[PDB]
Each structure stands twice: as C-alpha cells, then as structure tokens.
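Engineer: Got a structure for you, written out below as structure tokens; questions coming shortly.
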Amino acid sequence: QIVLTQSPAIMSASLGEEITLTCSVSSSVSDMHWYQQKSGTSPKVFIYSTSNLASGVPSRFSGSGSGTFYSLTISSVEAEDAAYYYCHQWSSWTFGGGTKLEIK
Amino acid sequence: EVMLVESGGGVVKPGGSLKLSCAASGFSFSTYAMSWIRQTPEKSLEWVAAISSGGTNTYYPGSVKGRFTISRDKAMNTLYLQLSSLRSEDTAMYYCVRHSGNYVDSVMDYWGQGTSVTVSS
Amino acid sequence: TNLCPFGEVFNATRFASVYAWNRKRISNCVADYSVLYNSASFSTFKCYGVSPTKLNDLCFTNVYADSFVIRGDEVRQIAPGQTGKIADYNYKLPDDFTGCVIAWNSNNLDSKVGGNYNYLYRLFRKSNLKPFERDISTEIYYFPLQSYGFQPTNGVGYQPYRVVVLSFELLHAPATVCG
Amino acid sequence: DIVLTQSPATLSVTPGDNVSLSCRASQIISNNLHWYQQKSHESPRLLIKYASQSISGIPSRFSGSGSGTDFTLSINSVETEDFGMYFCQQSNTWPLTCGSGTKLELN
Amino acid sequence: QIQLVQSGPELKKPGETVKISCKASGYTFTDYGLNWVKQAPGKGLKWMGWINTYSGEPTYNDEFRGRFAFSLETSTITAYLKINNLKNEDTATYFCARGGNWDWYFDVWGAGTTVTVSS
Ligand SMILES: *[C@@H]1O[C@H](CO)[C@@H](O[C@@H]2O[C@H](CO)[C@@H](O[C@@H]3O[C@H](CO)[C@@H](O)[C@H](O)[C@@H]3O)[C@H](O)[C@H]2NC(C)=O)[C@H](O)[C@H]1NC(C)=O
C-alpha cells in the first residue's frame, strides 16, 4: 500500500534561512496536501493541490512537487513557525511520520 | 462562521463501547463531506472513518473494520461516530474534520476541538 | 416509446480493463438522463460541454458509452487537457470532447485480500497516443501490461472506480436520441 | 433485466439416447451463461461454466457449446441417474436470474 | 472437504421473524462471497442478492428490497439471513451459495432450510 516517509524527524533552521520539507511516497500519487499542528491545538491546513495556499496564511508557504516527491517551501523562517507538519494525500489511510521544524 | 464541537470522549475498559457526536454549526450541512481522524499518543494521524455528502458511502481501513460505524444526521445538524469492541491501542484523540468538495477526495479545511478516549483498566 | 438499453452498460458484472475498453454504439434510442443524474450514487458526475440539467432536451445521432476500471486517484485525469500515466497510454480524450463522464466507488466487487490481478493497464509505450484509440498489443517494449494490485484495504484513491464515459456526437444525419 | 426461457417444459427419453436441451435469452450476453442440475428436494450442482468450459467431477457427456443469445446443453447416451430438473442462469447484467426450468423424464 | 453447513427447518406464524444461519468451512472465507436462493415449490430459483464476505455490506435484489437483511459476523465463520414481517407466500427452501467475487457462478452449495408459515 501507501506509506509516507518524511526524513528526518526534525529539521534545523535558524531565523532568516530558507529550508524545504520533504514528502515521498512508495507508489506514485498525483498530489499531496500539507497540514500544520502546534503543541496542544488541533491541526490546520496550509497547502492543498501541492501549490495552492489556504486561508489566512502568509505568502511564504508555496510548495511544489509531483510523481513521488513533494516539497514544502518556506522562504523566510519566523520563530512562530515551530509546529509539527504533516503531509497527507487522499490515497493514504495513514499520514506521514510528521516533521517538526525547530529554530536553532 | 464554521464551528465544530465534540463531546462524548470518556473512559471505557477494553471490550466495551462508546458513542461520540460532532455537532456542526455554520454552513449548509448536507452538501459537504466529513471524516474522523484519530491522533495517536505518538502524534501520528490516520483515518478511522469517512462519509460522503449524501450519507451513502462509508470507508474504514483494515485496522478498525467492522465496528466503527459512522453516521450523518439530516435534521439536527450533528454527526455521530459509534465505536464498539475496543482494543488496547485504540486510545487516541479523535478530531472531526470537514472537506471542501462533495466527496472525500478534497482537502480538510475546518477542524473540531477533539475529544480523547482512553481504554484503561 | 422504447427506452435506451443503459442497463447493459451501467449494470454489468465485469467491466473490461482500461487498455481494452468496451465500446457500445447507441442509435435509435430514447435516453432519459434524469434517471441517471438523480440517482446520486455516483461519485464524480462531470460534464464537459452540455449542462447536466440541460442535457435532456436536445437531440443527437450517435452516443458512444466507453467504460473501464481505473484507480480512484486517476479519475480526475481522464478529463480533457490533462496528461498522466493513464491519459496518454490507455485512454485519451480530445480537447473538444462533448459528453459527460460518470464514475462511482466500486470497492464491493473488485477486491480480494490476496489481490485482484486481472485489471491491466499499459505502463510503457514507445510514443504517446492519439485520442479515441486503443491498442491490444501485448508485445515486449519489459512487459508493458502490469496489473493493478487491488485490495479491499488499500486506499480510497486506490479502490477501483468503475467509470463509464459517455460521448455525445452530432453529424450530418437525422438525429434520433431526443427523449 | 433478462428473463431466461427454457423450452420445452418436459422431456421423455429412453436410456442411451443423444438428446439436447435449449435455453434462450432476451438479451445478448458474451457467453456468461452457466448450467445447473437439481434433483428432487435437494441442492443443485454446477455442470459447466461460461457455456463452453467444464470443471472436475463431471461425467464426459455433459458438455455445452455456442455463444450469443441462443445456447444448447448437449448430453449424449444418457444415464439412469441424470434425470431431474435442469437450470440455466446468466451472469452478465444485474440482477442474476435463473431459467424457468425443464424436467428430464425417463420413459 | 469444502461445504456450507446450514440450519434446520422452521415453522412460524405470520408476523414473526426468522434467523437462518449458514456456516462455511475449509476454504478461506475472504476469497468468495455468499448468496441466497429462494426456491418456491414447483418454480424456478430467484437470486436474493449477495453479500461481500469481508466488509459485511449486503446488496439486495430489486424485488427483495424491504423486509430482508443479510447480517454477518466474522469472529466465527457464520453468515445470517434475517426476514422481517413474514407473510403467507414466503414458504420456500433457502440455500446459501458460494459465488465468487470475480466469477459469479454458484460453485459449492449448502443443504437448504424448508421454512413453512401457517396461521
Ligand atoms: C442498474 O440496476 C439497479 C439495481 O441494482 C437499478 O436500480 C433500481 O432501478 C429500478 C428501476 O430502474 C428501481 O425500481 C423502481 O423503484 C421505485 C421505488 O423507489 C418503484 O416505485 C418503481 O416502481 C420502480 O420499481 C429501483 O428502486 C432501483 N434500485 C436502486 C437500489 O437504485 C438501476 O436503475 C439500474 N441502472 C439503470 C437502469 O440505468
């Protein structure tokens, strides 16, 4: 079936840097969403259809990717963006392992 | 504005049953699809249920198959998820989400607060 | 007042696979599509040139009902203007396709826990394909006809979605199918 | 839906004869007809599948041929236990349905 | 051996509800679904609709729409038939047939319960 591997478990990025977040699949899927969850609140949506941005989110969260690779781009990292990040496609039954972005 | 609340999350010993209920308020209810996602204590999400717009199509994975019976209400604008025959691993925080398209295929925009069900003793 | 045999293509046990889709030419019918549209058991009812409430009261001469089985993740890409792994090797639509595409979820029939290894899709081709054309050529490219690995618990985008594709057509001929 | 008409309603054979049977349809199916045989007040069994092939455990005279919309079950030099009620049911469209039924009777 | 052991005969009055069992054995239960066949006396068979052997969802015929249910539990290999609101004309044998999920020929059958209804 489908597994979503995100490596590593936690990426390191001090402020002002531009880091990207990975999401890979075993069998090739058409698209991949992107969800964001802080520590203690319910998750929220950031990106659907691999490039479109959700409501009320600043214009640095614009990712891309196709086939078996889907990347999540953040241009200028801000210290508010310290949350657990999940990518999940329609054809999953199980989310990604989740990667938390920390500030060095 | 879109508003979702949850309830019913208590404690049941393994073997018992429990019913949840996600009340919706703030949109046309019988046009969008909803689904239930549980959150493991290791914070790894997976579906347990998914229901289409007209309440005709329900999908569950192989780990919770045969017992987790989701149900949609037409009148009072709520949404029930019924659980039974629990196991030791099914303790999780259960969210209530809403899709944007009339099927399950679209993305999940609005999320509930989530109750935590615990199987212990 | 005779009604069109839609039962022989909407109600069938074994839909053919995508690379060898069955085509059924329809003529001298009366086709009340309101029985189809108001069924509400279909998942994706997309129309591509006639409005789905307007399609009842206009005539045609010959409408082709193609039908096949694809993964749920690939039902969107049999629309015009999209090219993927399905829509250049197995079934490609023209850019002025006139008709409605009808699909639903079919995890009940075409699923076995060991696998359902008989629905086949053409993975590799020498070049791309011209629309409304098939090729049952099981010669070596590397065996190209790999099967879908289907299962009852595999994914809602990987359950088999039995899709029938209407294709309306009006030529220089007396139109019959009005309703 | 299809309805399946068997003809005639009854037979009258002597043991050792080569007599065939008839099952005709109202739609045209791609050889998706099977053939069942039921004796008195018990369960029927399968004889042949897809109107031309055959499975194990079946006597050799029980073979059928022909596709399209008219199908015939052929048995030659019958036995003194092959008599009873014989059934044909199709498997193409829905719902599945069986024939009305014939009675194989031994003179 | 591969067989579908059934229940015994019944005798009800109009207004009751029957539960006919059909237990499978030998073959693995997930590869092949089950069926139900109603043989009215001196009549032809009728296909009462099948049941998906894994998930448990039925699919009735267009004639047995109400007053029927195809229950199933898979802890023990056992499938049920439930008949609501028994009338005067439902007296028949009820086989259960192991029709496949890719072929739909009833290969291996059961015995059948000759249910009867009377005032
Ligand atoms: C493909 O087959 C399905 C059955 O598996 C057809 O659905 C059934 O269609 C019939 C008529 O086409 C419906 O019968 C009608 O029911 C109403 C009550 O709702 C009754 O008052 C009428 O007199 C008539 O008998 C039946 O309800 C319906 N069943 C379901 C579950 O939808 C389907 O129409 C077929 N597709 C075609 C013909 O395109």
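Since chain C takes its numbers from Swiss-Prot, the residues it shows come out as 333-473, 489-526.
From the backbone N, Cα and C atoms, a Cβ is placed for every residue, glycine too.
Pasting the relevant annotations from Swiss-Prot:
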MUTAGEN   C:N343 to Q  Reduced viral infectivity
MUTAGEN   C:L452 to R  Increased resistance to neutralizing antibodies. Decreases HLA binding to NF9 epitope. Increased binding affinity to human ACE2
MUTAGEN   C:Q493 to Y  Reduced host ACE2-binding affinity in vitro
MUTAGEN   C:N501 to Y  Increased binding affinity to human ACE2
VARIANT   C:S375 to F  In strain: Omicron/BA.1, Omicron/BA.2, Omicron/BA.2.12.1, Omicron/BA.2.75, Omicron/BA.4, Omicron/BA.5, Omicron/BQ.1.1, Omicron/XBB.1.5, Omicron/EG.5.1
Engineer: Return the member of C:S375, C:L452, C:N501 nearest to C:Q493 (mutagenesis position) in space, with distance defined Cα to Cα and candidates limited to these recorded positions.
Structural biologist: C:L452
Engineer: Could you tell me which of the mutagenesis positions C:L452, C:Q493, C:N501 have their C-beta within a distance under 6 angstroms of some atom of ligand 1?
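Structural biologist: Within range of ligand 1: none.
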Engineer: Starting from each candidate's C-beta and looking 10 angstroms out, tell me which of the mutagenesis positions C:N343, C:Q493, C:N501 has the most other C-beta atoms.
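Structural biologist: Compared across C:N343, C:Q493, C:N501, the most Cβ atoms within 10 Å surround C:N501.
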Engineer: Around C:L452 (mutagenesis position), how many other CB atoms lie within 10 A of its CB?
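Structural biologist: If we count other Cβ atoms within 10 Å of C:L452 (mutagenesis position), we arrive at 20.
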Engineer: Can you check which residues sit near C:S375 (variant position), meaning Cβ under 8 Å from its Cβ, same chain, 6 or more apart in sequence, and list them in order?
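Structural biologist: Correct list: C:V407, C:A435, C:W436, C:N437, C:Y508.
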Engineer: So which of the recorded positions C:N343, C:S375, C:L452, C:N501 end up next to chain B, with Cβ to Cβ under 8 Å?
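Structural biologist: Listed recorded positions passing the 8 Å Cβ cut to B: C:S375.
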Engineer: Based on DSSP, name the secondary structure state of C:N343 (mutagenesis position): helix, strand or coil.
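Structural biologist: Once the DSSP labels are grouped into three classes, C:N343 (mutagenesis position) ends up as coil.
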Engineer: Across the 15 unmodelled residues, what Cα distance in Å links C:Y473 and C:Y489?
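Structural biologist: Flanking Cα atoms, separation 5 Å.
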Engineer: Any idea what the Cα distance is from C:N343 (mutagenesis position) over to C:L452 (mutagenesis position), rounded to a whole Å?
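Structural biologist: Rounded to the nearest whole number, the Cα-Cα distance is 21 Å.
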